[PDB]
Structures are given as C-alpha cells and as structure tokens.
Amino acid sequence: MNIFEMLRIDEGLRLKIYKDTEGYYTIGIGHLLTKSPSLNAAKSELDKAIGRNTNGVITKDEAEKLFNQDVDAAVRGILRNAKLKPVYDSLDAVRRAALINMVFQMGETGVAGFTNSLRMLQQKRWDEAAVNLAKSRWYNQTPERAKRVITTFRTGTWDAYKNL
C-alpha cells in the first residue's frame with residue numbers, strides 16, 4: 001500500500017462535480033474546487049484547473065492528473081512548514097503517509113493547529129497521540145476515515161486499509 005492507494009480509498013473517485021462532506025464543490029479524488037456556494041463559480045474553477053471547457057465533467061486521466069498535483073503539493077507543504085517538517089522528519093514511512101493524508105484533507109494550516117498531537121507524535125507516544133487526535137471536530141465529523149488514519153499512527157502498519 002502507498003499514499004496514493006491510501007488516499008484513493010479515503011476520498012473515492014468522482015467524474016462529475018459533487019459536494020463533499022462539508023457541502024463544498026469537489027471533483028475527482030477529493031480535489032476541492034471552491035468553498036463558494038455557486039455551481040457556476042465551481043465550474044469556472046474547474047475549467048481553469050483543467051484548461052478546457054469541461055462543462056462539470058472530467059475524464060479518469062484528468063482526475064488523476066489533479067490527484068498527482070495535490071499529493072505533490074501536500075508533501076511540499078509539509079516540507080515548507082516549520083511546525084510540520086520536524087514531525088515528518090521524525091516519522092517512519094507509514095506514519096509519514098498518515099500525516100500526508102491529514103494535510104491533503106484539512107490543509108497545512110489545519111494540521112499545524114493540532115499542536116499537542118504533533119508533539120506526541122514526535123515523541124513517539126503512539127497511544128497518547130491517538131487518544132488526543134480523537135478529540136477534534138475532525139474525528140467527530142468523519143469518524144470512519146479519522147479512525148483509519150489514527151490507527152495508522154497508532155500501529156505504524158497499514159492494517160486499517162487492508163480491510164478496504
């Protein structure tokens with residue numbers, strides 16, 4: 001298993017504009033288009049994103065190309081971020097995939113706000129950190145995905161996804 005397969009499991013794949021769990025306009029593999037309520041603003045962002053008149057629909061290939069960029073951007077974001085970089089550097093390869101997953105979902109800023117959890121991860125206090133991460137709107141809003149990510153941090157294995 002790898003970060004790509006992992007995220008593809010967590011976000012799914014949709015070829016037509018859709019609303020995400022928060023109610024925002026998304027397409028492909030969890031690619032947020034706009035926080036705006038206008039389908040029209042969404043379609044416009046979409047065309048800009050893809051470079052063609054999509055009319056709200058894209059191909060598998062287009063979805064994947066957006067996905068590749070988003071993963072790259074997630075990694076680069078962590079590498080550039082002063083709160084995140086040190087945690088990332090401290091982690092083994094599987095747990096690193098777990099932090100990338102959070103960042104892809106909630107953004108750099110968002111994850112950087114989990115101060116206490118970040119410190120615990122850094123110190124390798126797995127159980128403690130799993131308990132702290134669960135005390136969040138994140139866990140409350142998307143408990144199934146949050147549990148898979150948390151398990152990955154707790155165990156350092158891909159067990160939670162081997163199921164799926």
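The deposited model was determined using X-ray crystallography, 1.9 Å.
Each residue, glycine too, has its Cβ placed from N, Cα and C.
In Swiss-Prot, a published mutagenesis experiment is listed as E11 to Q, annotated Complete loss of activity. Around the Cβ of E11 (mutagenesis position), 20 further Cβ atoms fall within 10 Å across all displayed protein chains. DSSP assigns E11 (mutagenesis position) to a helical segment in the three-state reduction.
The note that Swiss-Prot attaches to the published mutagenesis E11 to N is: Loss of 84% of enzymatic activity.
Summarising the annotation, Swiss-Prot assigns active site, proton donor/acceptor to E11 (among others) and lists experimental evidence as the type of evidence.
Within its own chain, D20 (mutagenesis position) has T26, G30, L32 as residues 6 or more apart in sequence whose C-beta sits under 8 angstroms from its own. According to Swiss-Prot, the experimentally introduced change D20 to C is described as follows: Nearly no effet on specific enzymatic activity.
The active site, proton donor/acceptor annotation in Swiss-Prot covers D20 (among others) and rests on experimental evidence.
Quoted from Swiss-Prot, the note on mutagenesis experiment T26 to H is: Facilitates transglycosylation more effectively than hydrolysis; covalently bound substrate.
Record note (Swiss-Prot), mutagenesis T26 to E: Complete loss of activity at neutral pH; covalently bound substrate. The unchanged residue is displayed. The DSSP secondary structure for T26 (mutagenesis position) is strand.
One mutagenesis experiment named in Swiss-Prot is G30 to F, and its note says Almost complete loss of enzymatic activity. The enzyme is destabilized by 1.5 kcal/mol.
Record note (Swiss-Prot), mutagenesis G30 to A: Almost complete loss of enzymatic activity. The unchanged residue is displayed. Around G30 (mutagenesis position), a 10 Å sphere centred on its CB holds 20 further CB atoms from the protein chains shown.
DSSP gives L32 (substrate binding site) a strand state. According to Swiss-Prot, the substrate binding site annotation covers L32, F104, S117, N132.
As a published mutagenesis entry, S117 to F appears in Swiss-Prot alongside the note: 10-fold decrease in enzymatic activity. In the three-state DSSP reading, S117 (mutagenesis position) counts as helix. Note on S117 (mutagenesis position): other Cβ atoms within 10 Å of its Cβ, all shown chains, come to 23.
Under its mutagenesis entries, Swiss-Prot includes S117 to V with the note: 50-fold decrease in enzymatic activity.
Remark: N132 (substrate binding site) has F114, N116, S117, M120 as non-local neighbours, by Cβ distance under 8 Å and separation of at least 6 in sequence.
A simple Cβ count within 10 Å picks out one of the recorded positions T26, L32, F104 as the most packed, and that one is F104. Between the CA atoms of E11 (mutagenesis position) and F104 (substrate binding site) there is a gap of 10 Å, rounded to the nearest whole number. Across the annotated binding residues for substrate (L32, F104, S117, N132), the two most widely spaced Cα atoms sit 27 Å apart.
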